[PDB]
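Input: a single structure, listed below in structure tokens.
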Amino acid sequence: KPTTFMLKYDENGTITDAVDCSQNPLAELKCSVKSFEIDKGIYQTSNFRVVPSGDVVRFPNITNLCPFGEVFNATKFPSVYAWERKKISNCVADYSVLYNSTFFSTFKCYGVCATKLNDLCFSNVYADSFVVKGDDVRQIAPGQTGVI
Amino acid sequence: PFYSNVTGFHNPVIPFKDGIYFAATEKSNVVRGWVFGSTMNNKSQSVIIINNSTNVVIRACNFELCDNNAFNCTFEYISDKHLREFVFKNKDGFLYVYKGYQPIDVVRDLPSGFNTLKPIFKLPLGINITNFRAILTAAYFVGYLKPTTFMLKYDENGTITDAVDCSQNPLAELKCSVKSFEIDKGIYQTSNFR
Amino acid sequence: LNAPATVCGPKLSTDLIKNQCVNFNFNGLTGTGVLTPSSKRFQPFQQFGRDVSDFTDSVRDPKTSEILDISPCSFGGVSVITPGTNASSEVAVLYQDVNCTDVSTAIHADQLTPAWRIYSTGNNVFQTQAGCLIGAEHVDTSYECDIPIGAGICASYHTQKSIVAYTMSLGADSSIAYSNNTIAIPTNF
Amino acid sequence: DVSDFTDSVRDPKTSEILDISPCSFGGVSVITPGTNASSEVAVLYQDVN
Amino acid sequence: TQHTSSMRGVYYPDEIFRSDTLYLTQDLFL
Amino acid sequence: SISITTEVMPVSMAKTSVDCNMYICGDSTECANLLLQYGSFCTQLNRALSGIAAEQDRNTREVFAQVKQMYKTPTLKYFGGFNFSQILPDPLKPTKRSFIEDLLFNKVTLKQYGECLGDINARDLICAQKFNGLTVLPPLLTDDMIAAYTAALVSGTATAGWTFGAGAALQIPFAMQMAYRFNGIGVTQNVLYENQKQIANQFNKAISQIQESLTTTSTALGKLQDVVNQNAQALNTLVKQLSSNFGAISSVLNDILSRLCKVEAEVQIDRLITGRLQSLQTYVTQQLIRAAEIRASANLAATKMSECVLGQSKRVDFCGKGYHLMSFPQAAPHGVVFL
Amino acid sequence: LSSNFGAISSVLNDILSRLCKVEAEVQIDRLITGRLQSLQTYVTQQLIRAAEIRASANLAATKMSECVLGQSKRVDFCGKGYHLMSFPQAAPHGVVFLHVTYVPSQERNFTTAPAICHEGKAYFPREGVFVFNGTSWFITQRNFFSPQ
Ligand SMILES: *[C@@H]1O[C@H](CO)[C@@H](O)[C@H](O)[C@H]1NC(C)=O
Ligand SMILES: *[C@@H]1O[C@H](CO)[C@@H](O)[C@H](O)[C@H]1NC(C)=O
Ligand SMILES: *[C@@H]1O[C@H](CO)[C@@H](O)[C@H](O)[C@H]1NC(C)=O
Ligand SMILES: *[C@@H]1O[C@H](CO)[C@@H](O)[C@H](O)[C@H]1NC(C)=O
Ligand SMILES: *[C@@H]1O[C@H](CO)[C@@H](O)[C@H](O)[C@H]1NC(C)=O
Ligand SMILES: *[C@@H]1O[C@H](CO)[C@@H](O)[C@H](O)[C@H]1NC(C)=O
Ligand SMILES: *[C@@H]1O[C@H](CO)[C@@H](O)[C@H](O)[C@H]1NC(C)=O
Ligand SMILES: *[C@@H]1O[C@H](CO)[C@@H](O)[C@H](O)[C@H]1NC(C)=O
Ligand SMILES: *[C@@H]1O[C@H](CO)[C@@H](O)[C@H](O)[C@H]1NC(C)=O
Ligand SMILES: *[C@@H]1O[C@H](CO)[C@@H](O)[C@H](O)[C@H]1NC(C)=O
Ligand SMILES: *[C@@H]1O[C@H](CO)[C@@H](O)[C@H](O)[C@H]1NC(C)=O
Ligand SMILES: *[C@@H]1O[C@H](CO)[C@@H](O)[C@H](O)[C@H]1NC(C)=O
């Protein structure tokens, strides 16, 4: 088993004695003071915790899925000077269809890691859609410069 | 800010600097609605927030504006004396509205007292607001908001009952520095001057 | 979470457990603690309550709109009381600032982190203000203090010997009576 | 050693154990009578042969 | 049947000489 | 004239402890594995706080436990016309203290400390904890034990005089003891024996004036208040520093662990760990420096108890303004009041 | 010196021998910060302990001045009882004082008076108290019974 031991080497370098350090409170005391003999007294050795005994998951009453397909696979996209805002709310979102495909050239998330997006929940999501030049996609980032 | 100068009106194009505190002392619901354009023409986007007698309608389009049609709409929302007070603020493409209410009697004037305002709604409409105007069918007051530090007192139930503005007096800054409403006698270092 | 949550991932909600140390997940707010009914009066735009050290201490249930208090699962220091190895190999254990039922049920259910393989609680469980003392027997006589435990409670190794815990004595008791016409004078040195 | 220093080694050719010790180091102190008195000094090399 | 392992199954943890110390180690032990 | 003067001395401060992992890491295991890379930080810090906590009980024991005998309080508290009732316990009173001690305990005014206080006799003992991991430990000697010590000291002074500090107690009438102390200050015995009623009346009026000055809302016990305030101030700082992010994206570990993946999360947790280590180290250093000053004050209180309560002193202004005759101790929150 | 403080190793020679100079300088900076923290902590604790040793040495010097070179009247400054004389002995990093004291013993009860009245005049003792065996009135000193 994975345990901690304390070994006692002799002046000639062989192990002559040891203590198993999780057998007793006295053994943990001997580990803490690093000695085989203890004087009388009271000694602080460690800290105790109580292990959790259950699991509570609590999420709202949401049943509908929400239109990622009707945002991405859309026929008409507007200009970059006149972009459009769409609100996604009251849905169960998957997010695996975004990072499970090689369809996107640029996929960069600010503030979050991608695979963590499936466990945590939001209030509502806002989507902005436009068509931009080839070399201007690096200007769509916080703290950038350019005409866009 | 505390004990600041507010303008009373007893409908000009009033500016909208960094958000406003709007108050109205009404008896027959005369002031109902606002408009938050930029140039107050059809060449700029503008939002109207007006209620008709049951329903609150908010609409953001290119509008012709009258005094004394509508195209290219982007946002629409419809939902179903005494003093009514509102706070309007606009940042990061969001328009925040706060609202409170209070029973006063009459004098001619904005009364002295303390009252707290709860959030109602924030709208995701991405425009400049540099002007506003009330929509009338009896007085209303306008004050302006500034970036300040306040100290608020939550009671045993969770309601804000008192506050100090930390930029009014040296004593108020002392109260904000020691985090108390009562000060003993002495001399205290509060800040540095440049 | 500026508003009540509406866009969540696919997860299976379970029933809630009270008066028990559990892992919890409320709308992506994860943690470990014990949940109790609360008397706080939330306002309808408020979703949870916060401490001065940015700890969430109350939460609104997102199925029934019930306010629950969150408290930490119990923790603390462990002290070992020994009479010296040359005297005996018996020890007593003090769990500092904790209820005795909370540690006794955790020991019997195998839910403490310093888990000792060969260790028995026994029937010598005794509650002090310093914490819970296990392995020392309470007696009613008073002695001078040998090993201080706290709040007037001391421990020693007395009588087939055993470790005993008692209330300390302040000193020898004596009464000399005030009389107004007598004196006491030493006759030797 | 206790501070993860190697204090002995085994020779990879002759299989002989060799102890390793640090080269001698320490502090240097200068003893002067004062500048207005003289310009001669004495030097103490601390804890060395 | 079942018996007890009275202080059995200790091995040298690594290939390092040590002398006249007490060494704490954490590994897979009996 | 006979005058009575008050001196207030701090003896001990509050004993505190911290769960180092619960303060720095909470319940995370990644944070614990990262904090393992700094060696023995939490162990020596618990060692320093434990040394301070033991030192406080040593201070209290050195100041108060100076008698080897527990002298019972006399039934009659009128010795030669001198009225000792306000400095001795009242049998027909629920508390086991004096009137002046009750006033002193009412005068000194004392959350999120994480301690647990209550009544063990009525089963009204509650232990509730906090997520920050801070705790205040109880003193070894209870307040009733200290009150019993001061009662034994005052009873020995009223019954046996000065002899019990230097040997066995020897009984003597109070007027003869007071005549001997008058001889000590250089005045003859007939000055007391012929003016005994006047001296007793002045003693009684000064005792009455002390318990009025200690009622009319003075600030004489501010030295005991400051200590309390200092503790609270320091400990409050240690809580508020848990709200700083130290350059990380947040000050809460659960958010960083729940919306970030491992490589960036380790960097953010390292930024949090460094600042929390610095805060806790600063707290421990300032607690050691305050403990040294409390120790010096308790040493002075012990020598004043030894030389002014168990004897008559010739050192000028060491205890009182005037020629010293006798002195009485009273217990106060975290300290001692000499009269 | 055995901690790595986030670096790859706690020995500088391995870092300098298996890594190139820029990354090696990063790891050396990680080691340097922790070792300065350790040394600073040690020096602060030593200064705080030196203050306490200095206070103890001041108390030892005033005891040597007032109890070995003289006789003191301060109660319990040198031993328990009435101080007569005191001898110093040297100890490793310290001093041991041997105090010689006079302890009264074997007390007796007497009847006492403040004054006596010979012929319309009051008489007070110069040095001692008036006592009564069972037959006659005498005068004694307070610390040893010797009737006169
Ligand atoms: C090594 O040292 C031990 C300690 O006394 C001794 O008993 C033993 O004989 C030594 N080994 C040899 C080979 O001499
Ligand atoms: C409003 O502000 C201006 C400039 O600070 C000030 O001069 C004026 O007096 C204020 N209004 C009133 C009514 O005092
Ligand atoms: C006026 O209210 C009615 C319902 O009361 C609503 O249908 C209508 O849209 C409102 N008018 C405007 C201009 O929104
Ligand atoms: C509405 O907006 C579009 C571009 O967003 C613009 O081309 C058009 O001219 C606008 N409508 C009118 C009537 O000007
Ligand atoms: C909280 O609300 C209750 C319910 O009316 C009220 O009795 C109590 O006074 C309130 N608390 C405060 C501090 O006003
Ligand atoms: C959620 O669903 C449960 C049962 O399905 C129901 O009791 C509860 O009222 C619902 N809550 C909301 C806010 O719809
Ligand atoms: C006084 O005590 C000593 C021993 O302590 C004894 O030898 C001596 O006889 C005693 N004196 C008298 C008068 O009893
Ligand atoms: C210094 O070293 C020399 C040569 O090794 C030796 O003879 C001498 O005794 C040493 N000095 C000491 C040990 O003081
Ligand atoms: C002593 O003082 C108390 C309180 O002042 C008083 O009640 C009592 O009668 C006094 N004793 C006397 C006058 O004998
Ligand atoms: C321990 O728990 C029981 C049951 O909840 C309670 O009655 C008792 O007061 C608790 N004791 C302490 C010291 O918290
Ligand atoms: C005589 O001395 C004894 C010894 O303590 C004491 O009990 C007794 O009270 C004394 N006699 C008188 C009359 O006080
Ligand atoms: C008191 O003194 C007288 C005279 O010296 C002596 O005769 C008598 O015996 C003494 N009393 C006692 C009890 O010894």
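Residues 258-405, in that order, are what chain A shows, numbered as in Swiss-Prot.
Structure method, as recorded: electron microscopy, 2.7 Å.
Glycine is no exception: its Cβ is also placed from the backbone N, Cα and C atoms.
What Swiss-Prot annotates here:
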| type | residues | note |
| --- | --- | --- |
| MUTAGEN | A:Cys323 to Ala | No effect on human ACE2 binding in vitro |
| MUTAGEN | A:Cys348 to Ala | Complete loss of human ACE2 binding in vitro |
| VARIANT | A:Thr261 to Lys | In strain: Isolate SZ3 |
| VARIANT | A:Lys344 to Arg | In strain: Isolate GD01, Isolate GD03 and Isolate SZ3; no effect on affinity with either human or palm civet ACE2 |
| VARIANT | A:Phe360 to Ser | In strain: Isolate GD03 and Isolate SZ3; no effect on affinity with either human or palm civet ACE2 |
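Here the Cβ of A:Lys344 (variant position) has 10 other Cβ atoms within 10 Å, regardless of which shown protein chain they belong to. Candidate recorded positions A:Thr261, A:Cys323, A:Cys348, A:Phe360 yield none lying near chain B, with Cβ-Cβ distance under 8 angstroms.
A straight line from the CA of A:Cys348 (mutagenesis position) to the CA of A:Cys323 (mutagenesis position) spans 5 Å. Using a Cβ-Cβ cut-off of under 8 Å to chain D, none of the recorded positions A:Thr261, A:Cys323, A:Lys344, A:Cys348, A:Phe360 qualifies. Using a cut-off of under 8 A between C-beta atoms, none of the recorded positions A:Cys323, A:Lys344, A:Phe360 neighbours chain E. Contacts of A:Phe360 (variant position) defined by a Cβ separation under 8 A and a same-chain sequence distance of 6+ are given as none. If you measure from the Cα atom of A:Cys323 (mutagenesis position) to that of A:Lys344 (variant position), you get 10 Å. Same-chain residues at least 6 positions away in sequence with a Cβ under 8 Å from that of A:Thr261 (variant position) are, in sequence order, A:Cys278, A:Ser279, A:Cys288.
For A:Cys323 (mutagenesis position), other Cβ atoms within 10 Å of its Cβ number 18.
All chains included, 18 other C-beta atoms sit within 10 angstroms of the C-beta of A:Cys348 (mutagenesis position). For chain C, the nearby recorded positions by a Cβ gap under 8 A, listed in sequence order, are A:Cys348, drawn from A:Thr261, A:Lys344, A:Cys348, A:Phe360.
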